[PDB]
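Q: I have a structure I would like to understand better, so I am pasting it below and will then ask my questions one at a time.
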Amino acid sequence: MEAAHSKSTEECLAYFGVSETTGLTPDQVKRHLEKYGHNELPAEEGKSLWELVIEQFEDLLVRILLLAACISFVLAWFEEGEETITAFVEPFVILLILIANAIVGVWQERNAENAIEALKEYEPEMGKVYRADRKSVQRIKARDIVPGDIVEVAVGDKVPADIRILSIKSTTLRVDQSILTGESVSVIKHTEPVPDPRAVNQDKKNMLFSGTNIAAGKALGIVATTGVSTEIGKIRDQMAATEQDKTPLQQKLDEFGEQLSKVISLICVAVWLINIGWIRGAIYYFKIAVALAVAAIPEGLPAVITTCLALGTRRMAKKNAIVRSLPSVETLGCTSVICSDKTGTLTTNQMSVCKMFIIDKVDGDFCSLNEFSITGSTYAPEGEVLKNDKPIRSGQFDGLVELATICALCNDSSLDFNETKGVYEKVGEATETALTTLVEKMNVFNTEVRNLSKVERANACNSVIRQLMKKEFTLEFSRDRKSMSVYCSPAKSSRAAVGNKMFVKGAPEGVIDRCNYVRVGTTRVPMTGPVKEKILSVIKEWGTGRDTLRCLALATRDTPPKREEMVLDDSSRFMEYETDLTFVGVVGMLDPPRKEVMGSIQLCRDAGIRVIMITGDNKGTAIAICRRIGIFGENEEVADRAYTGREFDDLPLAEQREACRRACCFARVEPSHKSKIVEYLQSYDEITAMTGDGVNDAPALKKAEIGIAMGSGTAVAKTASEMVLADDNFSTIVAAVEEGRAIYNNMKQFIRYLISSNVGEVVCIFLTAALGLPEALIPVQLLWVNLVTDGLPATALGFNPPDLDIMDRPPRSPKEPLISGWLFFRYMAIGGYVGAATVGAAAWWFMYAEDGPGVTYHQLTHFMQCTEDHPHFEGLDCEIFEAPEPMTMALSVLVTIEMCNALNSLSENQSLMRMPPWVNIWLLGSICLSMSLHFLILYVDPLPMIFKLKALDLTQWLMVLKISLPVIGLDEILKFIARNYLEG
Ligand SMILES: Nc1ncnc2c1ncn2[C@@H]1O[C@H](COP(=O)(O)OP(=O)(O)OP(=O)(O)O)[C@H]2OC3(O[C@H]21)C([N+](=O)[O-])=CC(=[N+]([O-])O)C=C3[N+](=O)[O-]
Ligand SMILES: FC(F)(F)Oc1ccc2c3c([nH]c2c1)[C@@H](NCc1ccc(Br)cc1)CCC3
Ligand SMILES: [K+]
């Protein structure tokens, strides 16, 4: 049933064929389950495992490795002679590593997915329905509440569906629906039809929305829509699925992927070309092509990448930064401008009326004032009211009595006592509750409150004013006039002839212009120029002083219009109905900046991040706040870097864009302006973190490259967001950007470490083919390196502790190459030394090791010419070239160097003498475990037969360290030219 908000109780009942006492029949339930599905957000769709395999097949390197599989398969098939046929392990392993990688990408594609699942969290487990089974209410699983059944809800329950209220059983019904509308005040719900069929949800005051909770009361309704049809379920309809564009790192990695394709193909052609001058031969340059493919591809890199991301996500997630979109962590390092709202994010949103003034005397041009101050900054109703630092019984001033009345009446919020926490808490809007607390502190009628209870005391004095003036109706706040008013009539009935009143509170600018009189206690004197000046002179002093107060003016229309001649259907006339007012006084409440923000702001400048503050204060106060928290200097001229929504809109398009180039402070912007500022910032290739919590903030969060939504905010903003501030703190953003920087510098390290490791293997294979030597590494050994003995240090590298200057450098540009020009030189030379060292390791055994045959280099590089007992190969067994020992020398050198390179990769440019190995203790363990797995693979008797290895003696090991360790002295020397001859 659509638009049930416009239909009467009887109509919705007549629509579904239900009784308000009998409920639904099980037969009706079956029929509805069929015609409406269950009451839940359906499981993820559009994702096919088989169709996902196509994406893996489409990737280039997967195509290569898949081709290396079929080759390795046919090679093991054909080569029955001179080897055991139980040697299909290599093609099998190739497939498994390919299968594993497919699983891996899918496995945490669900981590990039379920970002939108943060909305599935808002629906409840259970609900209550009256049904045709029992005369009492049955508690059903919420996902089985079909449309049409009668639902009961009480205090503190979650509304389990979208329900048209049928009959409120308690006195009144208040519904917290902030989660869906942003309404920070519990809405009064009624049972009448709201007439407009397309009215906004804020007007649907007869509807219960799923996912919202009941502030107070108890009602009975009938389910109008379930699951997706609900307004909270309408949020899932977009379901992302927008244009998906590769991240900059994803794009760069793929360019390396194809340069790797070119390089493999060329080497493959070169060795087929070098061999100048058959079945046994067709084997060779296919075997090495497999050895080539396996040696070039990092194999385990996606596993390491998606792991260090997951652990970084949880690191950030415990710093109150909830990463929805995973590509964000890359983007977070490139953040050039954070643009955030003031209230609740730069400040505590913990309101307290700090100062207030009424008029003292008026003589001609002169106008004195009675200024008051109030101790206590919590919502607790405790503290003095001060005049000249001394206590004052507020009720002695008739001007304060009227101020207290206006505050208590121009108010839709209240105070509550949390029985468990033992503290006073905010009900409804924070800025209104500040007035509630102020009234209780003033106590203008000297209501006896001492012997009350912590609960009763919360609203005693507010209730006393409610006992005097009966709030007939309210004139809602509009932004054109920046004020609201309430029409009240006397309720004592014993007291006579007071008359109907209208109490107006609003921004001092507009309210004061619509005043014609100033109340002096109980007397009335017309509004004059000299007095209005002194009023604004203190309002401006307060909103610009060291305490930076938002100010509110309180007024009264002494003679309101005829209640039967006011038309409440159109806001446009509301301002006129608040004319001929009498200025009563002004309250000034503080909302102090969070302890951290001043320092957190400083970091953004040190790191080259511009901070734009969007706020609703006046341009005067907005500028002042920016000096207080440090966006501007106290003595700096900020004329050109602070704008208002109307000022900004006055500039032509060209002058608009130049403003965002330099601006840092926006006051009172329309909703559309956030999205317009982002567009302008994009025109300068600036990468923006933009914050929002409200329902209108959605498009500027989809548009911003890093949409940041508030944890206490609406559901829609969270959905359009890339990240969520669980603690609402602005410093959580800075900490998020900082962490996002460290992670990329660590991804860069293990990317280089793994790929430079790959280079050494490609060199080793290439020399073997070029020199005609026997194979020194076989693909099974390489995969064990590129997946295990390298993967563990590669991961632990991602935990390299951040640089000390990490927040003293400009944002990384999105086009920043993975390697500089010189890094290409450094890693080629190391990958070269790694290639030569592994081949020489095996050659040393064949020619010089005591256990080895001690053959000559001509013999060794013609080892396949050992057809029979040759005169050339005198005293040798042909098989000695297939011996496990030379391979195990090479693999042991490849492993040991990659442990040393891991120690080198601890820093891109720092010596190990300055930043020692134990700086990353997680990395030491990764090396201890990789080496352990190497001794395991040599010593547990199923394993050596597989990988074709044999345990080295003490001599052969000391030869590995003889060979391997200099790679440290090589990189240390290479790191020297960097920090001493390249930058200067
Ligand atoms: N586009 C705008 N043009 C003009 N003023 C704007 C605009 N947007 C917001 N304001 C005013 O600024 C006040 C608080 O803004 P501020 O807390 O700085 O930031 P926001 O709460 O708007 O943003 P956030 O909640 O953090 O997303 C609001 O209080 C009030 O009017 C609102 C308000 N209200 O929002 O309901 C009621 C009120 N009385 O008296 O009822 C007085 C306000 N006031 O004096 O500012
Ligand atoms: F060895 C397998 F083929 F099985 O696994 C891999 C290992 C590494 C890569 C690489 C790619 N496909 C691979 C597939 C290519 N793009 C896939 C990819 C893109 C971004 C991220 Br993050 C991870 C992988 C480009 C080089 C890196
Ligand atoms: K976005």
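Chain A uses Swiss-Prot numbers throughout; the residues present, in order, are 1-277, 288-994.
For all residues, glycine too, the Cβ spot is worked out from N, Cα and C.
Below, the features straight out of Swiss-Prot:
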- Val304, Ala305, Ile307, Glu309, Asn796, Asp800: Ca(2+) 1 binding site (BINDING)
- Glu309 to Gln: No loss of calcium binding. Strongly decreased rate of phosphorylation of the active site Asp residue. Interferes with conformation changes that are essential for ATP-dependent Ca(2+)transport (MUTAGEN)
- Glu309 to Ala: Interferes with conformation changes that are essential for ATP-dependent Ca(2+) transport (MUTAGEN)
- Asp351: active site, 4-aspartylphosphate intermediate (ACT_SITE)
- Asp351, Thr353, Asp703: Mg(2+) binding site (BINDING)
- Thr353, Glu442, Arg489, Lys515, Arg560, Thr625, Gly626, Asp627, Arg678, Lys684, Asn706: ATP binding site (BINDING)
- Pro789 to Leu: Almost complete loss of Ca(2+) transport activity because of reduced Ca(2+) affinity (MUTAGEN)
- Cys876 to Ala: Loss of ATP-dependent Ca(2+)transport (MUTAGEN)
- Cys888 to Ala: Loss of ATP-dependent Ca(2+)transport (MUTAGEN)
Q: Given a 10 Å Cβ-Cβ cut-off, pick out the one of the recorded positions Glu309, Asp351, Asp703, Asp800 that has the most other Cβ atoms nearby.
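A: The residue with the most neighbouring Cβ atoms within 10 Å is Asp800.
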Q: Which has the fewest other Cβ atoms within 10 Å: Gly626, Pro789, the recorded positions listed?
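A: Relative to the other recorded positions in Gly626, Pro789, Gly626 has the fewest Cβ atoms within 10 Å.
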Q: Determine, to the nearest whole angstrom, how far the Cα atom of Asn796 (Ca(2+) 1 binding site) is from the Cα atom of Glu309 (mutagenesis position).
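A: The Cα atom of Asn796 (Ca(2+) 1 binding site) is 6 Å away from the Cα atom of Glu309 (mutagenesis position).
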Q: Quick one: pull the CA-CA distance for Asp703 (Mg(2+) binding site) versus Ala305 (Ca(2+) 1 binding site), whole Å only.
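A: So the Cα of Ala305 (Ca(2+) 1 binding site) lies 50 Å away from that of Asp703 (Mg(2+) binding site).
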Q: Spatially speaking, which of the recorded positions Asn706, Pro789, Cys876 is closest to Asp800 (Ca(2+) 1 binding site)? Use C-alpha to C-alpha, please.
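A: Of the recorded positions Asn706, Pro789, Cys876, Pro789 has its Cα closest to that of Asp800 (Ca(2+) 1 binding site).
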Q: Relative to ligand 1, which of the recorded positions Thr353, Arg678, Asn706, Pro789, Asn796 have a Cβ found under 6 Å from one of its atoms?
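A: From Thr353, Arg678, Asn706, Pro789, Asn796, counting a Cβ under 6 Å from ligand 1 as near, the near ones are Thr353, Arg678.
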Q: Find the Cα-to-Cα distance between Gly277 and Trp288 in angstrom, rounding to a whole number; note that the 10 residues connecting them are absent from the deposited model.
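A: Taking the Cα atoms on either side of the gap gives 12 Å.
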Q: Expressed to the nearest Å, what is the distance separating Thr353 (Mg(2+) binding site) and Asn706 (ATP binding site) at their Cα atoms?
A: 16
Q: Those recorded positions, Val304, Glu309, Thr353, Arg489, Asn706: which ones have a Cβ sitting under 6 Å from ligand 2?
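A: By the Cβ criterion, which requires under 6 Å to ligand 2, the hits are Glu309.
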Q: Compute the mean position of the Cβ atoms of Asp351, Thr353, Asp703, which form the recorded Mg(2+) site, and then list in sequence order the other residues of that chain whose Cβ is within 8 Å of it.
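A: Surrounding the site, in chain order, are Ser350, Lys352, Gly354, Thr355, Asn359, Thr701, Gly702, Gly704, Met720.
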Q: What's the CA-CA gap between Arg560 (ATP binding site) and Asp351 (active site, 4-aspartylphosphate intermediate) in angstrom, rounded?
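A: That comes out at 15 Å between the alpha carbons.
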Q: Distance check, please: Cα of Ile307 (Ca(2+) 1 binding site) against Cα of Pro789 (mutagenesis position), rounded to an integer number of angstrom.
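A: Computed Cα spacing between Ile307 (Ca(2+) 1 binding site) and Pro789 (mutagenesis position) is 11 Å.
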Q: Output, ordered by sequence, the same-chain residues six or more apart from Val304 (Ca(2+) 1 binding site) with a CB under 8 Å from its CB, or 'none'.
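A: Correct list: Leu65, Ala68, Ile94, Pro789, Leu792, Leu793, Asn796.
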Q: Relative to the Cα of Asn706 (ATP binding site), which of the recorded positions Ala305, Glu309, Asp351, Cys888 has the closest Cα?
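A: In terms of Cα distance, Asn706 (ATP binding site) lies closest to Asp351.
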Q: Going by C-alpha distance, which of the recorded positions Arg489, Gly626, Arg678, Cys876, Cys888 is nearest to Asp351 (active site, 4-aspartylphosphate intermediate)?
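A: Among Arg489, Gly626, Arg678, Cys876, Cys888, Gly626.
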Q: Could you check which of the binding-site residues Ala305, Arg489, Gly626 is the closest Cα neighbour of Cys888 (mutagenesis position)?
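A: Going through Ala305, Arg489, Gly626 one by one, the Cα closest to that of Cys888 (mutagenesis position) is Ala305.
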Q: May I have the list of same-chain residues other than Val304, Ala305, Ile307, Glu309, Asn796, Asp800 whose Cβ is within 8 Å of the Cβ centroid of the recorded Ca(2+) 1 site, in sequence order?
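A: After dropping the recorded site residues, what remains is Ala306, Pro308, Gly310, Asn768, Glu771, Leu792, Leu793, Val795, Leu797.
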